[PDB]
Amino acid sequence: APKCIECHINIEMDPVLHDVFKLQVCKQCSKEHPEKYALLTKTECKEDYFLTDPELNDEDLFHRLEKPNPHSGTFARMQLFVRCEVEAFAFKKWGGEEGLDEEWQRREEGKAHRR
Amino acid sequence: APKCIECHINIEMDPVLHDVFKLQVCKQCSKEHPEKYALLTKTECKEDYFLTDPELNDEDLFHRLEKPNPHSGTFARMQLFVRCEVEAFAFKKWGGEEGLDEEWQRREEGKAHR
DNA sequence: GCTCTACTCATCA
DNA sequence: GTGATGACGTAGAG
Ligand SMILES: [Zn+2]
Ligand SMILES: [Zn+2]
């Protein structure tokens, strides 16, 4: 019977992380390691990792979970990504965590300059 | 015996202008009146009339004729619009021809002031 | 801490 | 005189 990849103890995996994100990770371990397993909105992915719509809209590149938009079901559905996937992608895109920092620096100098 | 709306004489209408653009206009009169009847590419519509992709892509709004892209059939199809439709939309959007020149004006000042 | 689309230009197609 | 899409962004309206 397969064990959770963090704790190596649990055999009941988080249904979302397992079914949607293909991760053999229990619910308690997901909460204990948000740096790998937290679900991020589309908007959070753009803000946090500077990924673009084309990257995030690409069905081949990321797993994702859709939910009704929490402001209204008539609005476009919310889209949730798993941190470890979007982070891996962004580290490749920008040159590691330091890469991302660099890009953080640059955009804020812009917004400073633009005032 | 239905007649061209420009010349009131010809009965044989330009097949593109009639079939595609719903205009009861002969080929000769289409050539004699490019201010109404010329076909303009999607690119020319953006450059000439400051129409945007959303406007030009809206199938409800304009009639259009597609053709293979002249640079290569593997590229996106060429899209042709008729002047009188594009222009009327643009005049509506920008406030007349003067409106359009004002916007022409505004944009060149950008390229200068950049 | 919601998301899509719309508002100059290059490039590749 | 070819066209779609993607970029330093950001506000609306959904
Ligand atoms: Zn576990
Ligand atoms: Zn005629």
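Chain B is numbered as in Swiss-Prot; shown residues: 188-301, in order.
Cβ atoms are placed via backbone N, Cα and C, with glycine included.
Per Swiss-Prot, these features apply:
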type	residues	note
BINDING	B:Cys191, B:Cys194, B:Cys213, B:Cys216	Zn(2+) binding site
MUTAGEN	B:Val207 to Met	In RAD14-2; loss of recognition of cyclobutane pyrimidine dimers
MUTAGEN	B:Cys216 to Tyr	In RAD14-2; loss of recognition of cyclobutane pyrimidine dimers
List those recorded positions among B:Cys191, B:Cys194, B:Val207, B:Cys213, B:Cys216 whose Cβ lies under 8 Å from any Cβ of chain A, in sequence order, or write 'none' if there are none.
none
In the structure shown, with every protein chain counted, which of the recorded positions B:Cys191, B:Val207 has the densest set of Cβ atoms within 10 angstroms of its Cβ?
B:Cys191
Where does B:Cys213 (Zn(2+) binding site) sit in DSSP terms: helix, strand, or coil?
coil
How many Å separate the Cα atoms of B:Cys191 (Zn(2+) binding site) and B:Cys216 (mutagenesis position)?
8
Relative to ligand 2, which of the recorded positions B:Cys191, B:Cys194, B:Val207, B:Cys213 have a Cβ found under 6 Å from one of its atoms?
B:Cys191, B:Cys194, B:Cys213
Rounded distance in angstrom between the Cα atoms of B:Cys213 (Zn(2+) binding site) and B:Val207 (mutagenesis position):
13
Going by DSSP, give the three-state secondary structure for B:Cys194 (Zn(2+) binding site).
coil
Beyond the listed site residues B:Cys191, B:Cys194, B:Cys213, B:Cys216, identify every same-chain residue whose Cβ lies within 8 Å of the center of their Cβ atoms for the Zn(2+) site.
B:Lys190, B:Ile192, B:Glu193, B:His195, B:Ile196, B:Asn197, B:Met200, B:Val212, B:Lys214, B:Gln215, B:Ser217
Could you give the Cα-Cα distance between B:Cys216 (mutagenesis position) and B:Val207 (mutagenesis position), in whole Å?
17
Among B:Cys194, B:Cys213, B:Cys216 [recorded positions], residue with fewest other Cβ within 10 Å
B:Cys194
Mapped DSSP class for B:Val207 (mutagenesis position), helix or strand or coil:
coil
